[PDB]
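For reference, the structure is listed below as structure tokens.
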Amino acid sequence: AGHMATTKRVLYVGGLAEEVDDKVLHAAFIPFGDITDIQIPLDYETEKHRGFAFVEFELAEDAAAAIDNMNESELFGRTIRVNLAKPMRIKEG
RNA sequence: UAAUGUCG
């Protein structure tokens with residue numbers, strides 16, 4: 001039919017600690033399905049983390065299960081938030 | 001929960 005939203009197999013993440021790395025999100029997101037890419041962009045002004053990230057699955061049903069089994073979770077002693085990404089020109093086609 | 005998806 002079509003994509004679940006303005007994006008496909010992508011998940012926004014927030015509430016992360018400044019110590020969280022792409023290996024932490026990979027270890028947290030892998031049991032729900034095959035991960036295909038991960039992003040943790042720094043502030044682009046001071047080279048520091050902002051407590052948010054993105055994760056991307058090989059399948060869309062794995063991203064839906066990840067929303068259903070990782071939202072409101074807790075990483076590094078802080079509560080996280082997880083959902084599909086907001087509308088914007090994505091790096092993908 | 002919000003992005004300049006550290007340019008691949």
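The count begins at 1 with the first shown residue.
For this deposited structure, the header notes the method as solution NMR.
Every residue, even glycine, has its Cβ placed from backbone N, Cα and C.
Counting residues of the domain 'RRM' (A:9-87) by DSSP class, helix then strand then coil, yields 22 helix, 23 strand, 34 coil. Per Swiss-Prot, the feature domain 'RRM' maps to A:9-87.
The local packing around A:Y12 (mutagenesis position), expressed as other Cβ atoms within 10 Å of its Cβ over all shown chains, amounts to 16. Under mutagenesis, Swiss-Prot gives A:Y12 to A (Swiss-Prot position 9) with this note: Decreased affinity for RNA.
For A:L42 (mutagenesis position), the number of other Cβ atoms no farther than 10 Å from its own Cβ, over all displayed protein chains, is 10. Annotation of the published mutagenesis A:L42 to A (Swiss-Prot position 39) in Swiss-Prot: Decreased affinity for KMT2A; the original residue is retained in the structure shown.
As a published mutagenesis entry, A:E45 to A (Swiss-Prot position 42) appears in Swiss-Prot alongside the note: Slightly decreased affinity for KMT2A. A:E45 (mutagenesis position) has a Cβ environment of 6 other Cβ atoms inside 10 Å.
For the mutagenesis of A:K48 to A (Swiss-Prot position 45), Swiss-Prot gives this note: No effect on interaction with KMT2A. The structure shown keeps the original residue.
Swiss-Prot lists A:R50 to A (Swiss-Prot position 47) among its mutagenesis entries, and the accompanying note reads: No effect on interaction with KMT2A.
Quoted from Swiss-Prot, the note on mutagenesis experiment A:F52 to A (Swiss-Prot position 49) is: Strongly decreased affinity for KMT2A. Decreased affinity for RNA. When Cβ atoms from all protein chains are considered, those within 10 Å of A:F52 (mutagenesis position) total 16, not counting its own.
One mutagenesis experiment catalogued in Swiss-Prot, A:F54 to D (Swiss-Prot position 51), is accompanied by this note: Abolishes interaction with KMT2A. Abolishes inhibition of KMT2A activity.
Restricting the mutagenesis positions A:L42, A:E45, A:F54 to those with a CA within 10 Å of the CA of A:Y12 (mutagenesis position) leaves A:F54, listed by sequence position.
For A:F54 (mutagenesis position), the nearest of the mutagenesis positions A:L42, A:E45, A:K48 in terms of C-alpha separation is A:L42.
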